[PDB]
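Everything below concerns the one structure shown next.
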Amino acid sequence: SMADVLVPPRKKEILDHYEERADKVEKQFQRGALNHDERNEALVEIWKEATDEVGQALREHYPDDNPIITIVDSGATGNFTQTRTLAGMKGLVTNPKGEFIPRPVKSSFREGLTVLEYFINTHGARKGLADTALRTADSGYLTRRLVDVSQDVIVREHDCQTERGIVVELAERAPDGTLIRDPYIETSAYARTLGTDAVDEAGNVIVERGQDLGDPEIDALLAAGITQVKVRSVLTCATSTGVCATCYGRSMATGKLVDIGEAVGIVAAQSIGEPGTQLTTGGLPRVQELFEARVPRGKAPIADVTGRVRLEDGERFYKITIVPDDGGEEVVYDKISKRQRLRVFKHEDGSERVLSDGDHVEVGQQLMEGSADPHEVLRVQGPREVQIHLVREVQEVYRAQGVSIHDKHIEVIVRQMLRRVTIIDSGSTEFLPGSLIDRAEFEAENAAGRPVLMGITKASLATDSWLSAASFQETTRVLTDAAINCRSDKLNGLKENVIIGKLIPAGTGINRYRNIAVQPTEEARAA
Amino acid sequence: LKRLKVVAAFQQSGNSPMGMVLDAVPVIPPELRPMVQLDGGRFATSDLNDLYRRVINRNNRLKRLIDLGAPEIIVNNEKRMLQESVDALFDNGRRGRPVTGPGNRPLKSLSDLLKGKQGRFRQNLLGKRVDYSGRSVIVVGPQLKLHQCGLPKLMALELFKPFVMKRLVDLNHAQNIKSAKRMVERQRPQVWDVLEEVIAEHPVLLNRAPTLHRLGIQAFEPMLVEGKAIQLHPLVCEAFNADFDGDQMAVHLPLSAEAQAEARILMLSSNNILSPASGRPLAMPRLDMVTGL
Amino acid sequence: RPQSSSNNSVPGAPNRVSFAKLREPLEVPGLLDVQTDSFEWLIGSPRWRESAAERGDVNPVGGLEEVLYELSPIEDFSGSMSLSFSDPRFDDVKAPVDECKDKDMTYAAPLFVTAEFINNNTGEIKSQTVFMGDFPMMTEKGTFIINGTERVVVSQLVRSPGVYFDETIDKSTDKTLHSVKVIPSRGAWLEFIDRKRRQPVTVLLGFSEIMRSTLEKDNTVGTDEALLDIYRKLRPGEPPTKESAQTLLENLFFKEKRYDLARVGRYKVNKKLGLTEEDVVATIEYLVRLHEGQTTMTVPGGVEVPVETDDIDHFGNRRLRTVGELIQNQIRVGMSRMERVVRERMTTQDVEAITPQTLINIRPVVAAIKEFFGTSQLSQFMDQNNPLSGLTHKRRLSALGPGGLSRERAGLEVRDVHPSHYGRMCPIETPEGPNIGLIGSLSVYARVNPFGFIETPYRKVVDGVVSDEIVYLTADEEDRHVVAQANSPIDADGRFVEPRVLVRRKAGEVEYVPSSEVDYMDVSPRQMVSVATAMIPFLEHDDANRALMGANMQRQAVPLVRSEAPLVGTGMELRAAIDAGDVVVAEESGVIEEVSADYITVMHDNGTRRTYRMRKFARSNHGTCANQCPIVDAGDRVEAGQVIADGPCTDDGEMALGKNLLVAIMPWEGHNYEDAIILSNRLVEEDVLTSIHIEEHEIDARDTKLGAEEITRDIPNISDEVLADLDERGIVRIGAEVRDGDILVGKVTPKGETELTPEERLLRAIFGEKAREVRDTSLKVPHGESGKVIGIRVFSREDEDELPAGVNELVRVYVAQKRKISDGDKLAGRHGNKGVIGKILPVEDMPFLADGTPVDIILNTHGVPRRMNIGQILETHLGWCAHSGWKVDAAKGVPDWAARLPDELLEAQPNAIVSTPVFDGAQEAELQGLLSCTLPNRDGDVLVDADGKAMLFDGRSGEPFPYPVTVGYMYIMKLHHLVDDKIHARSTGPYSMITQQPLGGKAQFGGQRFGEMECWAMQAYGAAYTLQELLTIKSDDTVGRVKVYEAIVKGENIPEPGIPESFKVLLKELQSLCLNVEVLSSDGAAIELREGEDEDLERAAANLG
Amino acid sequence: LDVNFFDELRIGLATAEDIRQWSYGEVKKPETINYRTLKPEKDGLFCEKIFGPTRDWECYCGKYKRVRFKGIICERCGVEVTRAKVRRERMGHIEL
Ligand SMILES: [Zn+2]
Ligand SMILES: [Zn+2]
């Protein structure tokens, strides 16, 4: 009801007060003592503060049994920003270019907007609708490339019995005796198979390896004071093609251990792409930047080796040299712009500070603030590090938007990124130099090769199936190369089998479930 | 190295490089490039017929020029036109300005059939139009159980039509199966009991586009419902992202015992409560339900 | 009538009292003027002649006159003769509008011109009247009839010709570099040539220092080197002559036939610089002054020229090509081709016997007009769901089409609202889909320039005193003066009451300035909104997205069998309906002489008579029912402009798109869950949401391979019972009730003897039957269709009826359906609130007021607050007031909340129609006050309290709902998304001859598309047999589908799937690409894919015995 | 008639020998169908002598229309009497 929409009693006085502050900023700009960008910056801070204050007074005046309050505070629907826009004020509205306009909308849609306020609001509304219309298309494209890279990954066996895994933080020890729970427990620890037994320093193993790590297991682990747990994941899985059920762990839908026939690559692609329309490099293009293994914009270098750092100070850009402690030659970086801030971190002496002159740096420590290049992390820190890095960064983007995706889904894609190596030296074998060969063929045919990180698209086009590669992208090129090379498609995969009308090699289509003898027992035939 | 990849490719594969130059051009069967007359006497051909036709005319004029002993400049012009027309036949616009039809529209070449989202790879292979399927607007189903969906009577009668005919000939309502078809098509009153019978415990698949995750398709037990709208259970909306603003959904009828078993077991609505991504409950209450509780 | 009543200027208008507190200085112009004024300009009509005399240039030139003056000096290479044109003249119309719609003709009038030939050798002068072809004419409604179908030419948004400057920040050093472009009307564009990259700035020849270092890259010697480099750089063709290619290159910057100076463009570059080559030089000087920032530009003779960047999305740089200019351009093309034919016919012919008739060939002109109205993306099928959709369609401003920009090339920067759109293009109304920002609508008061720029009226202020003088300003002119909002206190003598008024800054910012420094003021608060947007009550209380949806859905409302004007309007309804044209208006004052459902005739005071024929149950383009009814009686006196007859969606002259429904905002038993809407069965029983929908079924009898088809009543294997409703020709009879599968028009097609079944051939050979074998091709009613036959139209070759080649007989059957509101139909309010009916309850189930009145509609509470449309609540409150009437208490004097109310709103009778204009509407406090003084019902009970809430009983249990529920009256429209059209189902049906997949679409009885993402879903479930079954035996497996139907009909198991036809088609395409693709078995041999022919023959032969 | 035992799918360049082996004849004419008779012209893109008959068991000239003649090649018009289905599996060729 119009009566059920309550208006803040002090709204006029609040807005007048902050309008007096804004008038002071106006006089500051009139004297020439304020920059135009600084004028707009000060005004934007003023009206942000005012919108906050009318929001607070608004929530203060509303009884908690009011229907507009009840609907939001029960979690049923809506948020208080909408309530504040309705009853209190609309606030600052965006430019066509995306900037905040220095004059806020002081009206609330209960009062009704004036002509100019409404006209200004149309900018943000319009650009919002358009941005949704493009975002759905881009998210659909990323989902399609995730599907194409991951769709042949299925669970081919129960257990590969590997002892490899990753360390996952269950908590952090505060200065107080209290235990600060890790924010990532939901998407990292929970729903994993235990890699090694977690033992409290005071006694018996609380959770045995090969356990689901549910909420009871997490509560018993935390009550026992276990700050870390090593879990099995598909990143460390030893199965050549696909993954073992035990490394992938629990199926999120069923709550039990993932079934054999399950195709977890398509579930992973859909699980990553379905929220993608909520993502607003900081956004979804950062997710694409990570999955495509592109050298990031605003690249931050890392230390190639442990040693001392000589920091050169200059106006235009930073220049960094490093003298290694092993006795080797100095690794000299360069071309670090002054717009890039220095990395704040824990040094080896145990202090939390910014990178300064003459510090000591360990292997792989990030020198500059920004997004590190996963290709360099692969060379310096090894293959098992870039998996953790990529999963963590993608998870950073998806968590910053409030979307909950479990790590294993990202680990299927990331696992598909590392599957191959580069041949630098042919040696005795027939591999050509610079070529990208699968890790299984490279080790069985074995001579010199290095792990390679590939984008999901590049890794997709490199599949052994020309029929599958032709249906993804660059059909003409794929068919020309396949024709000249006289390629023979083995016709094993769920995209190839769909095309020719054959049962997909997953779920009910695998040979274990497909061919089965079913006959009644003698006791049942008797009755 | 880059030259070695292609030269070695032709060396090891047994491909004769002469295959890159053609003395004979294949012609696709006419059913794949049909010609249909429209209302108004006009005819409509696939672009392929115009491309093939240009190659034919220019080739025959080249033959006439060879016989006539024409100047080498004219014969050469005709040879260039022939090469360019075969180019337009295989991949149109890959070199030069594309061959256009009326309205200055570039014709679709043989390469265009294999490429893009509208080509024969994406939408003629990975997906197709299917029988035993329908669609309609969805309305809220609040009286439904989680494993059930309301099916409009006429929709169910069309979807299950063969089953209703068979069960209609089993009883004596229909003398034979042809008269059974005539009765189902005329919606004779005898078909509603039999329809309700064959519907029982026969699952159907519901889908709302776009399908973002596998929960975008779910299996339900249909029940005959009044009206022309599909009644959807309020707890699966979150999974389908189903708002009732006029959203529509599609129904598919599994036929074989394997398809029905997969629907009842794998895809059943009440068998997937939880997000396949986060494991959190989806079929959980929201909106009015939350408010009530 | 008082000032409070809206639409005081329209005679006989209903009395709708307005809450507006501001006087309207200027009335809304003709909402079709954007069409009619442009076309009258093209024709050179007397009306446009008068308007151009008053407000236009002293020398008027029409569009046709302009093309002829451009084309008049046609001279051959010798120059011994010339053919001139002049004086366009039009005959009367070939056939009237209704005859053109009925006969599938084109509404047109013959065009004639005066052609004069001069012979310089013998001095003869031959003047001849030449027929230039039938010229399609614009109706009074602003449309065209092309092949019997009504069409709208949408105005196109394009860039004006001129010179546009921009600065680009390079990736290297982030330096500032200014890139310039020159857009001609016709000819090749220039940059700082015609797609030729690497073009040197030096090859063409602080400020002179950067130009001087620019000149150091290449030395220049004489008039040779630069012109040779331009010659060889222009085209790769072998250089013929350096000098002659230099002069032929000089033809590109000079000749008006090649490089066409844009009249509008010349005005733009002149208004930019100075009052040719001097323009080019001044452009180099402008760029040089742009390299180093300058607020003044200098050139020879130039002065007072600012240096600035140019925003290409601004409405000073972005103009409209209206219908007249588009037609004029296609005419220019046709006339140019005809001129090539004329010059070609001049050089070779006998100069003594030539005539203008001989030289002129009108085929390319008529073919140009035909190709335009036929094939152009700007010539559009007129959208008539209701009058508002067609009206807004005629005011549509489109950025697409030839000469515009493509959908893919459109970025987010062209779509969003520009500050120069204020009062010109409505920021609210744009398509919600991929076309957002590419399609606008003209604002209510906006007007198109003779140059194509959109103006807006403004109130001129002299020394802080607001005057009544109106001035129309282009966005260019608007970016100089300071303009004030229409809401601001004013003295009774025209003075500004407040010391200072708020204003829009030139840059598109907001400022506060004293009244003496303010130039112009907005004429209306609705100045910026379009017509549909201005019909949304409490628009200011709704967020821009939801208001967009409301504006768009009003255009989707379907005409109901009976129209009811809204209790709560904005006042735009009347002028919207009148200007839309679908209402019948009296052209001259007089008395009604006679009135029938068929026609009204009015006797003028002159003794003259005028009779208006009513459109009765006419089918619109989209199938809605256009039905006019007279609102006048026999003795009535009417005035010029008064509405004689209501049309579709009109009540007493006002647009009525829906019904006033008693609404209750509350959750009800999950049936309104998630935007779903609950309705009372009364709306079905009393037909308040019922609409008529008319479908046109067409079938023809043509020549086939085996000979002519026949339309006949004699259909083999068909009972006399089902032929009952057919006439002696086999055509259904007027008034027949037809249902799903019924025969409309009987037709038979010749069949071959190889197509008979073996049993059919046994009968034919045994009884010696007729040699003619036919198949039953009769036109049948599609699935899910019912109605009565309201009309039949038949065309035959035996008469003079023009038919396409091969077509002997053509018959059309019109079927009218009465559609009652149903579960699945879509409803919406004007605020963007919308949903589908999820339940239609018995009247006794609905919540009812204490007096027993059941509510009509239940809207879910959870839907309202987060969509940010609170107007729907406000309207609801106001609705109830208007429903019940009110008496404000003046006994002790006017309360302070009613102080600003006009004296006419202090009381209202029950069911009072009321106007709440946008931005001027009913204020919160006034609405709250009206809620208190509401009149009681017939028993003296006040049903709705001061909050707008009532106590409701649950119609099911009987208990009262424990808390008061908001109730009132809301205006609800029935949208054109209707479950009767949407429901479709197929077990088995026709398949494509090409892909052998099921056909698509409901009209084709098609199957559902199971796409790539749905296959991803199937694979994620791991369902292999469902996926395979869908993509094989359910789609393109040709043997699998038939065997599956056999298996189901016989109660057997479904067989194993075969091979999809799609894979075979893929292989055939690969082979057609010269790719040798073989399917290898396990042993390495190539499998060959075919099918055995003997199986069908073995079963078919064993069938008989 | 065949379940899919397909082990693999091979693709390579087609020589003129392959194209001529695929072909059921050479298309020598630009004509499509006759405007009066709606019959495919001979040696055209729709020609029945090469791509197969348009109507089941009917040769182009009309001397043989019936199932008794199945498999024979008409000595007049050269059209095989068979199912028109073959019209989607039968390729022509053009001699350059
Ligand atoms: Zn494993
Ligand atoms: Zn023959």
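Here chain C follows Swiss-Prot for its numbers: 23-214, 226-238, 253-322, 334-1163, in order, are the residues you see.
Determination method: X-ray crystallography, 2.8 Å.
Quick reminder: no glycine exception, Cβ is built from N, Cα and C everywhere.
Annotated in Swiss-Prot:
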- C:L436 to P: In strain: vr2; rifampicin-resistant (VARIANT)
- C:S437 to T: In strain: vr3; rifampicin-resistant (VARIANT)
- C:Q438 to L: In strain: vr4; rifampicin-resistant (VARIANT)
- C:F439 to V: In strain: RJ37; rifampicin-resistant (VARIANT)
- C:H451 to L: In strain: SP28; rifampicin-resistant (VARIANT)
- C:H451 to R: In strain: vr7; rifampicin-resistant (VARIANT)
- C:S456 to W: In strain: vr10; rifampicin-resistant (VARIANT)
- C:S456 to Q: In strain: vr9; rifampicin-resistant (VARIANT)
- C:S456 to L: In strain: vr11 and RJ37; rifampicin-resistant (VARIANT)
- C:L458 to P: In strain: vr12 and SP22; rifampicin-resistant (VARIANT)
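Neighbour counts of Cβ atoms within 10 Å were compared for the variant positions C:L436, C:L458, and the top value is held by C:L436. Local packing around the Cβ, expressed as the count of other Cβ atoms within 10 angstroms, is greatest for C:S456 among the variant positions C:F439, C:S456.
Spacing of C:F439 (variant position) relative to C:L458 (variant position) is 16 Å (Cα to Cα, whole number). For the pair C:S456 (variant position) and C:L436 (variant position), the C-alpha distance works out to 8 angstrom. Secondary structure at C:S437 (variant position), taken from DSSP and collapsed to helix, strand or coil, is strand. Around C:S437 (variant position), the C-beta neighbours below 8 angstroms that are at least 6 residues distant in the chain are C:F166, C:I168, C:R173, C:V174, C:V175, C:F430, C:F431. Cβ-based crowding with a 10 Å cutoff singles out C:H451 as the top-ranked of the variant positions C:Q438, C:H451. Here the Cα atom of C:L436 (variant position) is found 8 Å from that of C:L458 (variant position).
A separation of roughly 12 Å, to the nearest angstrom, links the Cα atoms of C:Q438 (variant position) and C:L458 (variant position).
In the three-state DSSP scheme, C:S456 (variant position) falls into the strand class. In this structure, the CA atom of C:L458 (variant position) is 15 Å away from the CA atom of C:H451 (variant position). According to DSSP, C:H451 (variant position) is assigned to a helical segment.
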